[PDB]
Amino acid sequence: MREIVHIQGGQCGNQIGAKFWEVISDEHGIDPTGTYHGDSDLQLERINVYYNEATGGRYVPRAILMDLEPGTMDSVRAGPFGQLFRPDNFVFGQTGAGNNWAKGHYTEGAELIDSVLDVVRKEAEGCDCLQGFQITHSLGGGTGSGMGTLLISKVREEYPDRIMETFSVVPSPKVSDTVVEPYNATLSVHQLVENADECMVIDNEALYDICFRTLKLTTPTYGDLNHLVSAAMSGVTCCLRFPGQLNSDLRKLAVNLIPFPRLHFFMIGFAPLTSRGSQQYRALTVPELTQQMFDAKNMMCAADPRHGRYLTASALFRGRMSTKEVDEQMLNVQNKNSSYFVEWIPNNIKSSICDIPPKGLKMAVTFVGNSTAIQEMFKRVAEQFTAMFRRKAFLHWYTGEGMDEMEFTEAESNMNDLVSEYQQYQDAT
Amino acid sequence: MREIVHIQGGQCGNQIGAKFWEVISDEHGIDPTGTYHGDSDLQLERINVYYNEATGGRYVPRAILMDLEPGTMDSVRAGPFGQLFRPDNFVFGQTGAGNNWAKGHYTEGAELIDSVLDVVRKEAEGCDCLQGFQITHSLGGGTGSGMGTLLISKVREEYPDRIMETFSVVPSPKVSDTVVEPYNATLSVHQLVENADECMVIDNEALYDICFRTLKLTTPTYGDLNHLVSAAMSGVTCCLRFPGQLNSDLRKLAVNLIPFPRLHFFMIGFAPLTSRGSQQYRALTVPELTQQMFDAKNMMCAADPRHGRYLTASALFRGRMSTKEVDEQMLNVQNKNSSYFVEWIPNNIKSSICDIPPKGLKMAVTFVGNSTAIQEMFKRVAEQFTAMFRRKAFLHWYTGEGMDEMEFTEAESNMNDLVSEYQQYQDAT
Amino acid sequence: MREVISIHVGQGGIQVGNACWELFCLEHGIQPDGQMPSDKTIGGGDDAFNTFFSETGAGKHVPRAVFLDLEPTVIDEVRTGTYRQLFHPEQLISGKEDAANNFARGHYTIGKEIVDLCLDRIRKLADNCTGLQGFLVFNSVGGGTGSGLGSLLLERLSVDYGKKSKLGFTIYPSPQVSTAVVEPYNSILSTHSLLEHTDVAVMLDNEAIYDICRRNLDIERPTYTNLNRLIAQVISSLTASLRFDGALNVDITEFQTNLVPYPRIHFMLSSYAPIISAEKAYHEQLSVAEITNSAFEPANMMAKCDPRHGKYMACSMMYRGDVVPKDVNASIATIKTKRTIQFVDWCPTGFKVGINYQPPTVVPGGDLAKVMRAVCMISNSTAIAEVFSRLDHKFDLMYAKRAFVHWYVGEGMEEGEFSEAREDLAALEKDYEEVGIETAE
Amino acid sequence: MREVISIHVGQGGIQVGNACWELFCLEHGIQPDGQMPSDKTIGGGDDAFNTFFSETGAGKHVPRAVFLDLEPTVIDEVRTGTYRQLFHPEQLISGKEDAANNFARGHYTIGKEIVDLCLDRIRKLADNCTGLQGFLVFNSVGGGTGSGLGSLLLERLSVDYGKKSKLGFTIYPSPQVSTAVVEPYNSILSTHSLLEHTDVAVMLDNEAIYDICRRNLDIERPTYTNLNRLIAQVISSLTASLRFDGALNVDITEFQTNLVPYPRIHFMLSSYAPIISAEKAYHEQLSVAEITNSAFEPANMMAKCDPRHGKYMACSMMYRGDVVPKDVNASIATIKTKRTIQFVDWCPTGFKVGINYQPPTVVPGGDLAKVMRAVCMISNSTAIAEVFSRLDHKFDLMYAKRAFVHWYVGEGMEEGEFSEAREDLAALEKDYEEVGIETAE
Ligand SMILES: [Mg+2]
Ligand SMILES: [Mg+2]
């Protein structure tokens, strides 16, 4: 039915989806136990395309658990809504990748892929007209990417028609949570540029910036952050989940978002984002949220539209309004800062609306535009990879996995090729 | 009335039938005492074809006890439902076979067959239109097979029209509970290929695998296992015991299962099999249980359909459903993995349904298909027999029984002949 | 005066029968015990129930049909069921040990066991009857006696009376859906011994019942209840003329050498309509033209053999209810009009109208919606030979591999029965091969 | 006798359809279930609803229109909505996975998936109909099936009947406002496959709907409810002749080769009025001359293409209500009078009056005020080629950059379809280029 599935690895991402399904449960108001306690059939109408009824009305996720060590499995296993799960999917590891990506990709990569792809495949038979599935990990290591690389390869072959919308955490330029990041990252991204269908960037520092400045929060954790992102990743299917006077699916999205298949790394904007007092400063209009939409500070990725140029831009609106406003602000904005709008893409802004906003708010905005400002991102990470690969720093942890360096060259001149590729598209008219 | 009897020997099998009749009692809800305490006449309608009313309504089994040492006779004699028995049938031995099969077949074989076949024959007069009888032992020794070989010969001659559906325990390839197994086994199987009408394979390691992985149990015993198997062997007569919109008896089964009489070694699948939490992961559909039906892990035998090819396949369904589903999944599956379906057997899958499932569950599945993957089974056991028969290891325990070795050659090139026989049928089109 | 009687065999077969007599008894509304709710007024002009429901000296009106099958479990359910006041003990003959789907068993082996009881019952009814036209015989190539024992049954019953009509309802192996694999053996062994003991008979396949009940009845999950209900309707209307006033109360014997012009290829299709839902009963009008044009939808074809791949020969669109000779008539012009359809031209038109004035009655708890008009397209074309060819090719190889043959050779049949019966379908393949040839010049 | 039927596609498109049948059902006032509030008296002289609302044997009068689109969510809202008694299940055909606005997908890829079901439904209705003049087909160059699958739809339906009229309502990419960017691809790929499968059709753009509803309806914040309402009015009047007495009950086929004199450039504008408020319904009088002179306001032009930049060819000012032949007539002199307007002089006048006597009916909850007289200026000029030229230049560059082309090439279209379709708009640019040339001497 255009239903989809979720698969998460990732040192964080395993938590991320926990929050995610948590949020969707709220938007479906079904008890933690797994039965519905809401007030409209509309939550039940399209419930299946994420959930699954069970005998007795156990309502369940179409999620897939990735992990190389059960702790997360216990963690979310210790999770509220944990009784809303299926024990089947608790597919984890006994070792952990140690985030040498070769470890999580050959060593443990080849070790535990099979049981996953089997049960996942059983989910594939459980899906009537599968629009797709949602993967989640991080692009700097192996706790997610280790195996998730193998996932994208295997299912991608196994389902060359299905959509692969991939969110994985990008290392911020400043803070290096690990120094093996350039290598895991580069080795992964070689794969992901080939095999993944959609990708959107996952920085932490942006999420900090949001929580601290625009959220005006002092105490950052993951969980709030995954609230902030699963807000958007939860919004994305809204029309696909719920009616909309102007609907567009991921196929309409990506096909209406990408000129050439190498450009499915997208940046993200969601809003509104206030602290409590703000409403008693300000109110909500479509033009208002628009005035956030093109905010670099909501630009939750390491790329700057202020520095790069919008190759593409789009808006995901959930609520009840007048599109006569919506479009009007659209075109207005597409003029107002025309210069950061790439040229030969006429009407490079594109529209949407969901008859219902997310719960709690009256109107919704989402922006997954695609400039080319990410070039500094790949340039950076490739740069650090370059330095220590001059040094071969921690190659020994690496070659101990029994990869070659020439692969590193492959993702290397590879990833540079993708960058310059974005250069010419940005530098053209 | 197509009523039948049971005969059990076997170091375990004597326990097995204990559990079996125990289970049937539950499905007939008659007290241990031997009177009915149930709620539908339907349990009484076809009760006779396993049971026997007695003066005063003592309801009794048509079972036959085999043993060469009374301990089991005391054991089940110490059995709950033990007051549901007839003291007559407690026909045992004073020696034990020591599992030299010649001991249990000539020595004690010829010693105690007579009293058995007499009283059994008295049961034969007790049977109006005997569909058959159920034998049980193991195919590696003599505690069952010792005499059960003589049973199959004697009654087979004595009743050349009756069905002989034979379940006996197969030694798993890994764990050798005794090393004289190849010899007892081979000597038996020579007989059983000639004389037995139906056979289904009885491994232990599969039952472990079921209990530990798919049952998710840590503590294996026999008794649970016999629960797992007497579940199926109890299902088999359901239509024969109870109405069914699509009924098929053992004659319809075997005649609808076997191309040539040498192929009545069949593998088995029964389901569902969960631990308690599973229902709160999943629910029951015909397509679901189907999705277990072709599971190698439910393939409770040493043969792999994943390695061999389904010469035949069948489904035993008890419950209340829509056959419109049933068939649909049938044909669907007969395509989906066509390659493991032998070719010139069109519609090599075949159907059934019982208006009632077993007690406690709403729908029932059973699979007794017949690939030819067992070739590795006979090849193994014949191989070990080959090695120590090169050595004549424990021939002295053996020839001390006063058999010849040429018999060993007979079952030897015999059993190899049966294997290669399955090779050509598997290797043909 | 105008009697027929029904015979029931094979698991699905007597399932059909149960549905049927449930039906007719519903339709004359005589209560299940054997009484009508009220007294019957004395009148003339035509028969009534008297065809099948059996007059007593009181409110006891039992069918004129007979059960025979060697798998006696299920029939007991009738022996237990609500109609245990309806039926009659001597109406009931069953075998204990059925064929195991050995054709040769209940045909040969157990064939010997119950025949005489059957014939005696037949003599009791036909002796009880006067103007019994023909014989309603139901069985199945699956519930194995439905093939074997029925094969002897007509094999001898024909030689008993002969002059009665053979009304043949049996099921045919669904093209890709099935029940077993010896079905080739059951079928073809039946067929060479079927034909020359058969007058004419139709081939009901199930998969159509499924697909059409699920789309046209809007059925989600059907079974033999729905199937048996559906065949219940079709037979319910195939004989209304002898039960109810219609403009052209055509008759079976009338149908015989006119629908099946030659002697040989004397079977046919039957796509009844209008089968729709209560939500399509409304949101629709269900014209004579809708039933009529709809009657020839190959996708409506109630046996999985494409009419468009064949060339029609005859079509007896007997109609229930408020039918107009003219309106249907012009629809038949419309049927001449259909370019895609092609007819055994040496039989240019062979049509034969049926306009019975009673529109259909519905069975409560059923899925079909209520209408005003019924169609039965008992039609015969060239198309149906093909699935036969599948049967003889499938059976061809399997028999070539000698599969299962031990089962049958064990029970007293010879191999030349097999190869020769394959010559039988060879000949019939020559028949559908030849009659479809357009006569030269 | 005089039938038409509506087809609905694309998100906005079936939005339009929903508004429409809401409308007509309101206007004949037959209650949403399918019944009229009261019995219908037997009379003659002209048809009624019978055109579109479908007679049952009872108060069940369903439209004669069909839904088809591969994005099946929203249509379910009709499947749920109040008119779930109105419509009919088999009236409903949808696709699950829509085109993703791949023209080539629901045109090629999913194009293959639902066509036959569509054609069968069409045969059921047209067979249900008798004097069906033409075909109401609605879709959109946005809700992607509205381009692709509709493209096959007429592509084959035309080849089915042909002799029916093609009544084309589809939306055109607003000049600067939009929905996507592949719109060039959708449109032009549609167009070269649109023209020779189209008879005639009009181009509704939205931005006019906005600007005019906000000024003329005094609308503050509109959406597809208002839009769909507005097109609801315009189609409501474009066919009144077949529904209501008018002095010159002109007809579609009548319109065909007379409005669009040549075969090629057979599209047009349509500025309906009088759309005003309740506070302008009062504070005004709304003369025939006001609607008439007002009818040619370029700023009133209901599709964002300046008439004053073009030269008119025909104008079918069909009128609702109390119209005077004379008064309008002199207004038409006034239209000859307009110096700024310039006509395809070789067609000096091509006018064609429409005076239907029923003034308009209003939809409660609507924004339009009530009046006495309606105008539809279905007129054709030279002007409309330009925005096309924008379309082929925009698409020109974007296609030059091969943007998105992987999406379409991935689904089974060839590049020469692209460049050649650009030759198509090349030719039509020669057509608006040439027909606007004033014939020499
Ligand atoms: Mg039978
Ligand atoms: Mg669509």
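We count from 1, first residue shown onward.
Yeah, the Cβs are placed from backbone N, Cα and C, and that goes for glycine too.
The active site annotation in Swiss-Prot covers C:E254 and is backed by similarity to another entry. Counting only residues at least six positions away in the same chain, the Cβ atoms of C:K352 sit under 8 Å from the Cβ of C:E254 (active site).
Residues annotated as GTP binding site in Swiss-Prot: C:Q11, C:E71, C:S140, C:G144, C:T145, C:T179, C:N206, C:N228. Counting every protein chain shown, the number of other Cβ atoms lying within 10 Å of the Cβ of C:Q11 (GTP binding site) is 26. DSSP assigns C:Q11 (GTP binding site) to a helix in the three-state reduction.
Cβ neighbour count for C:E71 (GTP binding site): 29 (other Cβ atoms within 10 Å of its Cβ, all protein chains included). The feature Mg(2+) binding site is assigned by Swiss-Prot to C:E71.
Among the sequence features in Swiss-Prot, the mutagenesis site C:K40 to R is noted as follows: Produces faster growing cells in medium with paclitaxel, a microtubule-stabilizing drug. In the three-state DSSP scheme, C:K40 (mutagenesis position) falls into the coil class. The C-beta environment of C:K40 (mutagenesis position), restricted to residues of the same chain at least 6 apart in sequence and closer than 8 Å, consists of C:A48.
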Check: What does DSSP call C:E254 (active site) in the simple three-state scheme?
Finding: helix
Checklist line | Among C:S140, C:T179, C:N206, C:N228, the one of these binding-site residues whose Cβ has the fewest neighbouring Cβ atoms within 10 Å | finding: C:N228
Item checked: Same-chain residues at least 6 apart in sequence whose Cβ lies under 8 Å from C:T145 (GTP binding site) -> C:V9, C:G10, C:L68, C:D69, C:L70, C:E71, C:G95, C:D98, C:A99, C:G106, C:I110, C:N139
Next item on the list: Please go through the recorded positions C:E71, C:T145, C:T179, C:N206, C:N228, C:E254 one by one and keep those whose C-beta falls under 6 A from any atom of ligand 1; give the result in sequence order.
Entry: C:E71, C:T145
Notebook entry, point to check: Taking C:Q11, C:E71, C:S140, C:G144, C:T145, C:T179, C:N206, C:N228 as the record's GTP-binding set, what's the max Cα pairwise distance in Å, rounded to a whole number?
Noted result: 21
Check: Quick one: of C:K40, C:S140, C:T145, C:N228, C:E254, which recorded positions have a CB closer than 8 A to some CB in chain B?
Finding: none
